[PDB]
Structures are given as C-alpha cells and as structure tokens.
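**Student:** Got a structure for you, written out below as structure tokens; questions coming shortly.
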Amino acid sequence: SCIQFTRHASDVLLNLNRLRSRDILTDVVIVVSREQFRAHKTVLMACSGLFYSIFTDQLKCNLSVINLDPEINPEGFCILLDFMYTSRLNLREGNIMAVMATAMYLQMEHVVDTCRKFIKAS
Amino acid sequence: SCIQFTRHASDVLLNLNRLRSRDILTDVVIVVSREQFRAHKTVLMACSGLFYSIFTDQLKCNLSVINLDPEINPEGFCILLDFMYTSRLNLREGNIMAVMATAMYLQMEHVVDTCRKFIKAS
Amino acid sequence: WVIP
Amino acid sequence: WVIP
Ligand SMILES: O=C1Cc2cc(Nc3cc(Cl)ncc3Cl)ccc2N1
Ligand SMILES: O=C1Cc2cc(Nc3cc(Cl)ncc3Cl)ccc2N1
Ligand SMILES: [Cl-]
Ligand SMILES: [Cl-]
C-alpha cells in the first residue's frame, strides 16, 4: 500500500552526477589509455555488468585504480560514463562504432541494443 | 542531440537497492536509538539535505558511524531509508507523524510535503 | 506522488 | 529510447 514519487529516481541520479562533477565521495579512477576518469563504484556497478563483476570480487572491490583493456577508446568510455550518470547517450555517426564496442565490453545491454538498431537503419 | 533511456534512473536505483539488501559496498552505519542501518553515503546524500551536509563536511565525510538525534524513531527512519532506495513511501495512519518528523530532520522536502497534505485531508 |  |  505504498505511494510513489515519480521523479525520485531521476532526482537521485541528478544528485549523484552533481557529486561526480564536484569530485565528492568518488572512490575509484578508471584508466583508459592515457585518460583517467573518477567515479563512484556503486554507480559503475549499477550500470555495467563488467563493473558489477569487478567490484563484487573480494580482491578487486578494494582497488582504487582500474585499468581497462588497451583497445578501449577514451571518448567511447567518456560518452558511456556520462550516460551512466544522466540516462543521456551522445550517439553520433562518428562515435557509434566506438560506443557500441565499449558498451559490449562494459556489458551495458540497453546501449548495445540501440547501437545495433541505429547501425542497422544506416 | 543526445537520446535518452526512460527506465535508466529507475534501473540504477533498483540495482543500488539490491546492493544495499546484500550489504555490498555499504560504507556507513546510521544509528537510531538501539537500531543500526547500513547504507551508501552517496545515496543518503542524494536523498537528504541532512546527509548531504554531513558527508560534505571535511571531518564527518570520513566517519563510518553516524548517530542520529535520540528523538528520531527507528521505524520512521527505516520507512524513509526504504523510500530513498525505491521511490516508494509506506505512509500509514499509525506512522505518518513519525515519518513527517523524521523527514523534516533529514531534510527530505518532497516527503514532508506529502505528509502535510495527507494530515490536512484527515 | 502516485499509486504505483 | 526517446528524444528528451
Ligand atoms: O546491461 C547490464 C547492466 C548491469 C548492471 C548490473 N548490476 C547489478 C545487477 C544486480 Cl542483479 N544487482 C546489483 C547490481 Cl549493481 C549487472 C549486470 C548488468 N548488465
Ligand atoms: O529535500 C532535499 C533532498 C536533498 C538532496 C541534497 N543532495 C544534493 C544536492 C545537490 Cl545540489 N548536489 C548534490 C547532492 Cl547529493 C541536498 C538537499 C536536499 N534537500
Ligand atoms: Cl545500458
Ligand atoms: Cl524527498
């Protein structure tokens, strides 16, 4: 018999993104080639099958630095990290291939699905 | 020119609640009288003006235990912690007064607003 | 607020 | 997915 506040989840995600932009309570650095990205482990886990597996591992859960596979493109990762914290995906002709490949590696099934759909249309 | 995934924020909150239920990456214990509640500091900050103030404080940001004011009712807190992680508020005749008082203390303005509306109707 |  |  609960009541529900429709905008609550969106408002929570908006505040988590504000914490990220101000580097507040970030507890991990994701290294992608020469580029570094600060984030919250819980948000990464909630969005990605790969980060979920990494941070539930009894040894990796305690690492402050995670290095991604050298094939991963820093721009594709940046677009996906922004999507994790906003629900908004900056999908463009020039980045769609790098975004899909990064989403497959990160195990973000809904992003992989829209990339496959957008590629099929063209 | 971004695209948006409508269910993303709700899915993120659902996964954060799953992490809470399994006690994964919880980094704080909230003590309310004899009762203890494990949670994620970032989620508490995203939902509450009080926790936002506490965990942005250069000294308190590093505490693993937070003790609430002894006037705070453990059941009212539990109902509000559940709302933070689900968007669902278990508001009942027998708990509305304790829920409103706890929401005022935690600075959760939308919960305070619906409690005032529900009290006014009766 | 809604009835979910 | 939608146009926001
Ligand atoms: O496409 C995706 C997105 C995703 C997210 C998560 N994260 C969780 C899943 C569960 Cl059941 N509980 C807690 C968490 Cl944080 C796992 C796999 C995938 N695949
Ligand atoms: O009723 C409320 C809910 C709430 C949440 C937060 N938390 C934040 C606010 C901002 Cl601007 N950036 C980041 C965060 Cl985590 C502060 C005050 C209140 N009042
Ligand atoms: Cl996804
Ligand atoms: Cl609220």
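The numbering of chain A matches Swiss-Prot: 7-128, in order.
Cβ atoms are placed via backbone N, Cα and C, with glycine included.
Reproduced below are the annotations present in Swiss-Prot:
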- A:32-99: domain 'BTB' (DOMAIN)
- A:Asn21 to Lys: Abolishes interaction with NCOR2 and HDAC2, no effect on interaction with CTBP1 and transcriptional autoinhibition; when associated with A-116 and 376-Q--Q-379 (MUTAGEN)
- A:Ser59 to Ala: Abolished ubiquitination by the SCF(FBXL17) complex (MUTAGEN)
- A:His116 to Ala: Abolishes interaction with NCOR2 and HDAC2, no effect on interaction with CTBP1 and transcriptional autoinhibition; when associated with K-21 and 376-Q--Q-379 (MUTAGEN)
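Looking at the shown structure, can you explain where the listed features end up?
**Tutor:** The secondary structure of A:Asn21 (mutagenesis position), as reduced to three states from DSSP, is helical.
Of all Cβ atoms in the shown protein chains, 12 besides its own fall within 10 Å of the Cβ of A:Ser59 (mutagenesis position).
A:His116 (mutagenesis position): 16 other CB atoms within 10 A of its CB, across all protein chains.
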**Student:** According to DSSP, does A:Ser59 (mutagenesis position) sit in a helix, a strand, or coil?
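**Tutor:** Reduced to three states, the DSSP call for A:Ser59 (mutagenesis position) is helix.
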**Student:** Within 10 Å of the Cβ of A:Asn21 (mutagenesis position), how many other Cβ atoms are there?
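**Tutor:** For A:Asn21 (mutagenesis position), the count of other Cβ atoms within 10 Å is 16.
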**Student:** Per DSSP, what is the helix/strand/coil residue tally across the domain 'BTB' (A:32-99)?
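**Tutor:** Per-class counts: 30 helix, 15 strand, 23 coil.
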**Student:** Name, in order along the sequence, the mutagenesis positions among A:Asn21, A:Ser59, A:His116 with a Cβ closer than 8 Å to any chain B Cβ.
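**Tutor:** From A:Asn21, A:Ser59, A:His116, the ones near chain B are A:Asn21, A:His116.
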